[PDB]
Amino acid sequence: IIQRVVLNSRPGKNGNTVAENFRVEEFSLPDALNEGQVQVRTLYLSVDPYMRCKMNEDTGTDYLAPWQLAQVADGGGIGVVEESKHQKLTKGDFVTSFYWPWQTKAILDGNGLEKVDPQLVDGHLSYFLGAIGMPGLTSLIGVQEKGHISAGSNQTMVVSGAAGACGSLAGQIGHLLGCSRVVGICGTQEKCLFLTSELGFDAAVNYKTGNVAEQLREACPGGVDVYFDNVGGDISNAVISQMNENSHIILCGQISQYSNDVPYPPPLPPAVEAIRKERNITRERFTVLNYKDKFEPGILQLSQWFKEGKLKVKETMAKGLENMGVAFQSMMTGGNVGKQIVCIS
Ligand SMILES: NC(=O)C1=CN([C@@H]2O[C@H](COP(=O)(O)OP(=O)(O)OC[C@H]3O[C@@H](n4cnc5c(N)ncnc54)[C@H](OP(=O)(O)O)[C@@H]3O)[C@@H](O)[C@H]2O)C=CC1
(Lines of atoms letter the chains of each structure in order from A and count residues from 1; the text may use other names and numbers.)
(Lines give C-alpha, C1' and ligand atoms only; values in the text may rest on other atoms or scores of the structure.)
Protein backbone atom coordinates (compact mmCIF):
# COMPACT_ATOMS: atom_id res chain seq x y z
CA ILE A 1 0.00 0.00 0.00
CA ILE A 2 2.50 2.65 1.10
CA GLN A 3 5.39 3.92 -1.06
CA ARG A 4 8.52 5.51 0.49
CA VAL A 5 11.58 7.09 -0.99
CA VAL A 6 15.00 6.23 0.34
CA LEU A 7 18.47 7.61 -0.38
CA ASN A 8 19.98 5.04 -2.72
CA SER A 9 23.39 6.58 -3.34
CA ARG A 10 25.31 9.76 -2.54
CA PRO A 11 26.83 11.92 -5.29
CA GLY A 12 30.09 12.38 -3.49
CA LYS A 13 30.96 15.70 -1.82
CA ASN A 14 31.86 17.21 -5.20
CA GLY A 15 29.33 15.48 -7.40
CA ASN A 16 26.12 16.71 -9.01
CA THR A 17 22.91 14.90 -8.11
CA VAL A 18 21.16 12.47 -10.38
CA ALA A 19 17.48 11.47 -10.04
CA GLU A 20 18.64 7.97 -9.34
CA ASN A 21 20.15 9.14 -5.99
CA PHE A 22 16.70 8.38 -4.60
CA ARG A 23 14.67 5.20 -4.92
CA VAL A 24 11.06 4.28 -4.25
CA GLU A 25 9.97 1.15 -2.34
CA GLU A 26 6.82 -0.35 -0.86
CA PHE A 27 6.26 -1.23 2.75
CA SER A 28 3.44 -2.07 5.12
CA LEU A 29 2.27 0.52 7.59
CA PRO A 30 1.45 -0.86 11.02
CA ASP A 31 -2.38 -0.82 11.32
CA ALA A 32 -2.49 0.04 15.00
CA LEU A 33 -1.66 3.45 16.50
CA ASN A 34 -0.09 3.29 20.00
CA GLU A 35 -0.89 5.95 22.52
CA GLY A 36 0.20 9.33 21.23
CA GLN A 37 0.48 8.67 17.51
CA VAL A 38 -1.48 9.86 14.46
CA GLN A 39 -1.74 8.34 11.02
CA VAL A 40 -1.48 10.97 8.30
CA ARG A 41 -1.94 11.05 4.57
CA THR A 42 0.77 13.07 2.83
CA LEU A 43 -0.48 15.93 0.65
CA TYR A 44 2.71 17.81 -0.37
CA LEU A 45 6.40 17.45 0.21
CA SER A 46 9.06 20.11 -0.20
CA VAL A 47 12.46 19.73 -1.87
CA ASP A 48 15.07 22.36 -0.85
CA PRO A 49 18.75 23.18 -1.56
CA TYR A 50 19.80 22.37 2.02
CA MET A 51 18.96 18.75 1.21
CA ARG A 52 22.07 18.60 -1.03
CA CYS A 53 24.09 18.72 2.21
CA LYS A 54 22.07 15.88 3.76
CA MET A 55 23.14 13.68 0.86
CA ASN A 56 26.76 13.93 2.02
CA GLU A 57 28.17 11.43 4.62
CA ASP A 58 29.00 14.63 6.49
CA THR A 59 26.62 17.58 6.07
CA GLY A 60 29.07 20.22 7.14
CA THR A 61 26.39 21.68 9.26
CA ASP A 62 26.07 20.79 12.89
CA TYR A 63 22.31 21.28 12.81
CA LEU A 64 21.50 18.99 9.84
CA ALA A 65 22.05 15.26 10.09
CA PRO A 66 23.02 13.34 6.96
CA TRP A 67 20.51 10.92 5.49
CA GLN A 68 21.67 7.30 5.59
CA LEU A 69 21.57 4.92 2.62
CA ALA A 70 18.56 2.68 2.26
CA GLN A 71 16.68 4.70 4.87
CA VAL A 72 13.64 6.91 4.16
CA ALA A 73 14.36 10.53 3.41
CA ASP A 74 12.49 13.40 5.07
CA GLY A 75 11.82 17.13 5.07
CA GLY A 76 9.07 19.77 5.05
CA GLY A 77 5.66 18.17 4.51
CA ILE A 78 1.95 18.91 4.90
CA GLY A 79 -0.70 16.15 5.15
CA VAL A 80 -4.06 15.31 6.72
CA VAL A 81 -4.83 13.24 9.79
CA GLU A 82 -6.77 10.04 9.20
CA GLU A 83 -6.70 8.29 12.64
CA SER A 84 -5.41 9.82 15.87
CA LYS A 85 -4.64 8.66 19.41
CA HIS A 86 -3.42 12.05 20.39
CA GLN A 87 -5.71 14.60 21.91
CA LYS A 88 -4.72 17.82 20.11
CA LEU A 89 -5.43 16.28 16.70
CA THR A 90 -8.40 14.72 14.92
CA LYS A 91 -9.43 13.38 11.48
CA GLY A 92 -9.28 15.99 8.72
CA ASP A 93 -6.83 18.14 10.66
CA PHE A 94 -4.06 19.62 8.45
CA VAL A 95 -0.58 19.26 9.98
CA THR A 96 2.96 20.01 8.99
CA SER A 97 6.57 19.04 9.99
CA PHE A 98 10.10 19.75 8.82
CA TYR A 99 10.84 16.05 9.53
CA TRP A 100 8.04 14.56 7.41
CA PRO A 101 9.14 11.26 5.91
CA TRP A 102 8.89 10.82 2.15
CA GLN A 103 6.01 8.42 2.32
CA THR A 104 2.43 8.25 0.95
CA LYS A 105 1.19 7.84 4.51
CA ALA A 106 2.82 7.68 7.88
CA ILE A 107 2.29 7.13 11.58
CA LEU A 108 3.94 10.11 13.28
CA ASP A 109 4.10 11.42 16.85
CA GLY A 110 1.38 13.93 17.59
CA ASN A 111 3.79 16.12 19.53
CA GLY A 112 5.98 16.40 16.46
CA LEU A 113 3.21 17.85 14.25
CA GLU A 114 1.70 21.29 14.08
CA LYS A 115 -1.86 21.88 12.90
CA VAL A 116 -2.16 24.62 10.26
CA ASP A 117 -5.27 26.73 9.46
CA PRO A 118 -6.35 26.63 5.79
CA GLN A 119 -7.61 30.28 6.10
CA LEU A 120 -4.12 31.82 6.23
CA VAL A 121 -3.37 30.47 2.73
CA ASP A 122 -6.76 30.84 0.98
CA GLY A 123 -6.97 27.04 0.92
CA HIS A 124 -3.66 26.44 -0.91
CA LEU A 125 -2.05 24.18 1.70
CA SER A 126 1.20 23.85 -0.26
CA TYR A 127 1.88 27.50 0.67
CA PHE A 128 2.66 26.37 4.22
CA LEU A 129 5.84 24.83 2.71
CA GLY A 130 6.74 28.10 1.08
CA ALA A 131 5.62 31.75 1.28
CA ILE A 132 3.56 31.08 4.32
CA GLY A 133 6.22 28.85 5.81
CA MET A 134 9.96 28.32 6.35
CA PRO A 135 11.05 29.99 3.06
CA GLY A 136 8.88 33.07 3.56
CA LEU A 137 9.98 33.47 7.18
CA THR A 138 13.64 33.21 6.01
CA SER A 139 13.05 36.12 3.57
CA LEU A 140 10.98 38.23 5.94
CA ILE A 141 13.04 37.65 9.10
CA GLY A 142 16.23 37.80 7.04
CA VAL A 143 15.31 41.24 5.78
CA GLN A 144 13.84 42.52 9.07
CA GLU A 145 16.87 41.39 11.10
CA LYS A 146 19.85 41.79 8.82
CA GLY A 147 18.43 44.24 6.25
CA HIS A 148 18.64 47.57 8.06
CA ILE A 149 16.00 48.86 5.68
CA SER A 150 14.66 52.32 6.50
CA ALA A 151 11.41 53.44 4.91
CA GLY A 152 11.91 56.35 2.51
CA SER A 153 15.69 56.14 2.97
CA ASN A 154 15.73 55.33 -0.79
CA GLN A 155 17.94 52.23 -0.81
CA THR A 156 18.68 49.81 -3.63
CA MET A 157 18.30 46.05 -2.97
CA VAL A 158 20.05 43.38 -5.01
CA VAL A 159 18.53 39.89 -4.63
CA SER A 160 20.30 36.83 -6.06
CA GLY A 161 18.37 33.59 -6.76
CA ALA A 162 15.60 36.15 -7.30
CA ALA A 163 13.22 33.78 -9.18
CA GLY A 164 13.49 31.10 -6.51
CA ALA A 165 11.25 30.81 -3.46
CA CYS A 166 13.24 32.88 -0.94
CA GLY A 167 14.39 35.38 -3.56
CA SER A 168 11.06 36.13 -5.16
CA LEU A 169 9.61 36.74 -1.70
CA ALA A 170 12.47 38.88 -0.35
CA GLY A 171 12.56 41.19 -3.39
CA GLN A 172 8.85 41.77 -2.81
CA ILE A 173 9.26 42.09 0.94
CA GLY A 174 12.09 44.43 0.05
CA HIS A 175 9.64 46.84 -1.57
CA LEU A 176 6.96 46.52 1.09
CA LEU A 177 9.50 47.34 3.86
CA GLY A 178 10.67 50.62 2.32
CA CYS A 179 13.33 50.06 -0.31
CA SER A 180 12.55 52.05 -3.39
CA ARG A 181 14.60 50.04 -5.80
CA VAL A 182 14.82 46.22 -6.05
CA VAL A 183 16.87 44.40 -8.66
CA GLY A 184 16.94 40.59 -8.96
CA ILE A 185 19.64 38.39 -10.58
CA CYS A 186 18.58 35.06 -12.09
CA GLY A 187 19.75 32.46 -14.53
CA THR A 188 17.43 33.08 -17.56
CA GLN A 189 15.33 35.65 -19.52
CA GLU A 190 12.03 34.11 -18.85
CA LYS A 191 12.92 34.29 -15.13
CA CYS A 192 13.94 37.92 -15.51
CA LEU A 193 10.58 38.76 -17.19
CA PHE A 194 8.72 37.02 -14.36
CA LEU A 195 10.53 39.31 -11.81
CA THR A 196 9.68 42.54 -13.56
CA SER A 197 6.24 41.80 -15.12
CA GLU A 198 4.65 39.80 -12.27
CA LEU A 199 6.53 40.56 -9.07
CA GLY A 200 7.33 44.22 -9.54
CA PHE A 201 11.12 44.17 -9.27
CA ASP A 202 12.45 47.37 -10.93
CA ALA A 203 15.11 45.41 -12.79
CA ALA A 204 16.45 41.91 -13.48
CA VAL A 205 19.97 40.75 -14.40
CA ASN A 206 20.36 37.58 -16.36
CA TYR A 207 23.66 36.11 -15.28
CA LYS A 208 23.76 33.62 -18.11
CA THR A 209 24.51 36.51 -20.48
CA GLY A 210 27.94 36.81 -18.87
CA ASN A 211 28.41 40.45 -17.84
CA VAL A 212 26.89 40.68 -14.37
CA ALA A 213 29.39 43.40 -13.50
CA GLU A 214 28.18 45.68 -16.31
CA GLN A 215 24.50 44.84 -16.18
CA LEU A 216 24.64 45.59 -12.51
CA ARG A 217 26.36 48.96 -13.05
CA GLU A 218 23.56 49.97 -15.41
CA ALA A 219 20.71 48.54 -13.33
CA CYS A 220 22.21 49.91 -10.12
CA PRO A 221 23.95 53.26 -10.88
CA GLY A 222 23.99 54.46 -7.26
CA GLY A 223 25.40 51.36 -5.60
CA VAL A 224 23.86 48.53 -3.66
CA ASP A 225 22.78 49.07 -0.09
CA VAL A 226 21.21 45.69 0.52
CA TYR A 227 22.04 42.32 -0.82
CA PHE A 228 19.75 39.36 -0.11
CA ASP A 229 22.18 36.61 -1.08
CA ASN A 230 21.01 33.07 -1.97
CA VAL A 231 23.92 32.15 -4.22
CA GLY A 232 27.36 33.26 -3.22
CA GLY A 233 30.21 32.77 -5.64
CA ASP A 234 31.23 35.02 -8.54
CA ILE A 235 27.75 36.41 -8.70
CA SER A 236 28.18 37.61 -5.16
CA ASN A 237 31.75 38.83 -5.52
CA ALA A 238 30.17 41.10 -8.18
CA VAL A 239 27.22 42.52 -6.20
CA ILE A 240 29.58 43.15 -3.27
CA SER A 241 32.21 45.03 -5.34
CA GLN A 242 29.38 47.42 -6.15
CA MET A 243 27.91 47.82 -2.71
CA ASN A 244 28.06 51.14 -0.86
CA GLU A 245 29.38 51.99 2.62
CA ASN A 246 27.61 50.69 5.68
CA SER A 247 25.45 48.44 3.55
CA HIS A 248 24.28 44.94 4.48
CA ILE A 249 24.37 41.46 3.06
CA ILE A 250 21.62 39.14 4.32
CA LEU A 251 23.54 35.93 4.05
CA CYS A 252 20.63 33.63 3.30
CA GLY A 253 22.43 30.92 1.31
CA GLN A 254 25.22 30.14 -1.21
CA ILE A 255 23.72 27.60 -3.64
CA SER A 256 26.56 27.97 -6.12
CA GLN A 257 28.82 26.00 -3.77
CA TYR A 258 26.54 23.25 -2.53
CA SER A 259 27.96 20.63 -4.83
CA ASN A 260 31.60 21.62 -4.22
CA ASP A 261 33.90 20.52 -1.37
CA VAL A 262 33.27 23.87 0.44
CA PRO A 263 32.58 24.99 4.07
CA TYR A 264 29.13 26.69 4.02
CA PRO A 265 30.34 29.71 5.57
CA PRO A 266 32.91 30.27 2.84
CA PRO A 267 35.01 33.41 3.07
CA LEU A 268 34.99 36.10 0.39
CA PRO A 269 38.07 36.27 -1.89
CA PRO A 270 40.94 38.44 -0.48
CA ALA A 271 40.26 41.36 -2.80
CA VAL A 272 36.48 41.14 -2.25
CA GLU A 273 37.03 40.73 1.49
CA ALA A 274 39.14 43.91 1.36
CA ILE A 275 36.31 45.88 -0.13
CA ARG A 276 33.77 44.54 2.37
CA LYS A 277 36.07 45.69 5.16
CA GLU A 278 36.57 49.24 3.75
CA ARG A 279 32.93 50.20 3.18
CA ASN A 280 31.95 48.54 6.45
CA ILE A 281 29.51 45.99 4.89
CA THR A 282 27.85 43.77 7.46
CA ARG A 283 27.92 40.05 6.31
CA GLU A 284 26.68 37.92 9.26
CA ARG A 285 25.60 34.27 9.26
CA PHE A 286 21.82 33.91 9.11
CA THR A 287 19.93 30.78 10.03
CA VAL A 288 16.18 31.24 10.35
CA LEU A 289 15.86 28.45 13.01
CA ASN A 290 17.60 30.96 15.31
CA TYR A 291 14.66 33.33 15.30
CA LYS A 292 11.85 31.04 16.48
CA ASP A 293 10.00 33.65 18.59
CA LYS A 294 9.58 35.70 15.41
CA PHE A 295 7.69 32.97 13.53
CA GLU A 296 4.06 33.64 14.57
CA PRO A 297 4.24 37.38 13.94
CA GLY A 298 6.17 36.68 10.72
CA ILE A 299 3.41 34.26 9.74
CA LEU A 300 0.65 36.74 10.54
CA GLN A 301 2.50 39.46 8.62
CA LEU A 302 3.16 37.25 5.50
CA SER A 303 -0.41 35.89 5.52
CA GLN A 304 -1.81 39.43 5.80
CA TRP A 305 0.13 40.55 2.73
CA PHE A 306 -0.72 37.45 0.74
CA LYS A 307 -4.36 37.85 1.63
CA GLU A 308 -4.31 41.42 0.30
CA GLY A 309 -2.54 40.29 -2.81
CA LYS A 310 0.43 42.39 -1.82
CA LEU A 311 2.59 39.30 -1.77
CA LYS A 312 2.68 37.16 -4.90
CA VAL A 313 3.20 33.43 -4.32
CA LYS A 314 4.69 31.44 -7.30
CA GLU A 315 5.35 27.69 -7.29
CA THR A 316 6.59 24.94 -9.59
CA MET A 317 4.84 21.68 -9.01
CA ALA A 318 5.91 18.17 -9.79
CA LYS A 319 3.59 15.19 -9.26
CA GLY A 320 4.08 11.90 -7.47
CA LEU A 321 6.32 10.49 -4.79
CA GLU A 322 8.33 8.61 -7.41
CA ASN A 323 9.46 12.00 -8.78
CA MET A 324 11.07 13.41 -5.61
CA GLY A 325 14.51 12.66 -7.02
CA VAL A 326 13.98 14.44 -10.30
CA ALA A 327 12.11 17.35 -8.70
CA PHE A 328 15.03 17.80 -6.28
CA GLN A 329 17.65 17.66 -9.02
CA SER A 330 15.64 19.88 -11.34
CA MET A 331 15.33 22.56 -8.69
CA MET A 332 19.11 22.38 -7.93
CA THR A 333 19.71 23.09 -11.63
CA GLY A 334 17.13 25.79 -11.97
CA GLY A 335 14.07 24.10 -13.47
CA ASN A 336 11.84 25.82 -11.01
CA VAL A 337 10.34 29.31 -10.93
CA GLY A 338 9.23 30.00 -7.38
CA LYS A 339 9.04 27.30 -4.73
CA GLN A 340 9.60 23.71 -5.93
CA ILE A 341 6.89 21.43 -4.53
CA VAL A 342 5.83 17.84 -5.08
CA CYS A 343 2.17 16.87 -4.97
CA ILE A 344 1.75 13.50 -3.26
CA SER A 345 -1.94 12.72 -3.12
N1 LIG B 1 19.40 30.81 5.97
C2 LIG B 1 18.28 30.04 6.08
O3 LIG B 1 17.67 29.82 7.12
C4 LIG B 1 17.75 29.50 4.78
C5 LIG B 1 18.48 29.59 3.64
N6 LIG B 1 18.02 29.15 2.44
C7 LIG B 1 18.91 29.30 1.27
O8 LIG B 1 18.27 30.14 0.36
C9 LIG B 1 18.76 29.82 -0.99
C10 LIG B 1 17.57 29.67 -1.90
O11 LIG B 1 16.66 28.65 -1.35
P12 LIG B 1 15.20 28.32 -2.01
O13 LIG B 1 14.39 29.57 -2.09
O14 LIG B 1 14.67 27.15 -1.30
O15 LIG B 1 15.54 27.79 -3.44
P16 LIG B 1 15.25 28.34 -4.87
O17 LIG B 1 13.72 28.36 -4.98
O18 LIG B 1 15.96 29.63 -5.00
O19 LIG B 1 15.74 27.23 -5.86
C20 LIG B 1 17.14 27.08 -6.28
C21 LIG B 1 17.58 28.06 -7.36
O22 LIG B 1 19.04 28.34 -7.21
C23 LIG B 1 19.49 28.81 -8.51
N24 LIG B 1 20.82 28.23 -8.75
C25 LIG B 1 21.20 26.94 -8.80
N26 LIG B 1 22.51 26.75 -9.05
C27 LIG B 1 22.98 28.01 -9.17
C28 LIG B 1 24.26 28.50 -9.44
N29 LIG B 1 25.33 27.71 -9.64
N30 LIG B 1 24.37 29.85 -9.49
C31 LIG B 1 23.36 30.69 -9.30
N32 LIG B 1 22.10 30.32 -9.04
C33 LIG B 1 21.96 28.94 -8.99
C34 LIG B 1 18.41 28.40 -9.56
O35 LIG B 1 17.83 29.55 -10.17
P36 LIG B 1 18.48 30.26 -11.51
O37 LIG B 1 17.69 29.76 -12.71
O38 LIG B 1 18.33 31.73 -11.26
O39 LIG B 1 19.89 29.70 -11.56
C40 LIG B 1 17.43 27.54 -8.78
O41 LIG B 1 16.09 27.69 -9.25
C42 LIG B 1 19.62 28.56 -0.83
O43 LIG B 1 21.00 28.78 -0.94
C44 LIG B 1 19.16 28.02 0.52
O45 LIG B 1 20.22 27.24 1.06
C46 LIG B 1 16.73 28.56 2.33
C47 LIG B 1 15.97 28.44 3.48
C48 LIG B 1 16.45 28.91 4.74
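Quick note: numbers on chain A are straight from Swiss-Prot, i.e. 2-346, in order.
In case you wondered, yes, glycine gets a Cβ from its N, Cα and C as well.
If you check Swiss-Prot, you get these features:
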BINDING   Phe99, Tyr100, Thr288, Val289, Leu290  substrate binding site
BINDING   165-168, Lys192, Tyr208, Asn231, 253-259, 287-289, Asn337  NADP(+) binding site
MUTAGEN   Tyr259 to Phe  Significant reduction in catalytic efficiency
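Within the same chain, the residues at least 6 positions away from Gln255 (NADP(+) binding site) whose Cβ sits under 8 Å from its Cβ are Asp230, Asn231, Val232, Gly233, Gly234, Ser237, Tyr265, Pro267, listed in sequence order. Reduced to three states, the DSSP call for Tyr259 (mutagenesis position) is coil. The highest number of surrounding Cβ atoms within 10 Å, among the binding-site residues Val289, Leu290, is found at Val289.
Of the recorded residues, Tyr100 (substrate binding site) and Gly168 (NADP(+) binding site) place their C-alpha atoms 24 Å from one another.
Taking a Cβ distance under 6 Å to any atom of ligand 1 as the criterion, the recorded positions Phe99, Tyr100, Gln258, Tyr259, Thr288, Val289 reduce to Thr288, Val289. Cβ contacts within 10 Å of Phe99 (substrate binding site), excluding its own Cβ and spanning all protein chains shown: 16. Non-local neighbourhood of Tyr259 (mutagenesis position): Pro50, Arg53, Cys54, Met333, each in the same chain, at least six residues away, with C-beta under 8 Å from its C-beta. Secondary structure at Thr288 (substrate binding site), as computed by DSSP, is coil. Sequence-distant neighbours of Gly168 (NADP(+) binding site) (same chain, 6+ residues apart, CB-CB distance under 8 A): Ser140, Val160, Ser161, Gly162, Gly185, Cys187, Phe229, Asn231. Following the DSSP three-state reduction, the secondary structure of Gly168 (NADP(+) binding site) is helix.
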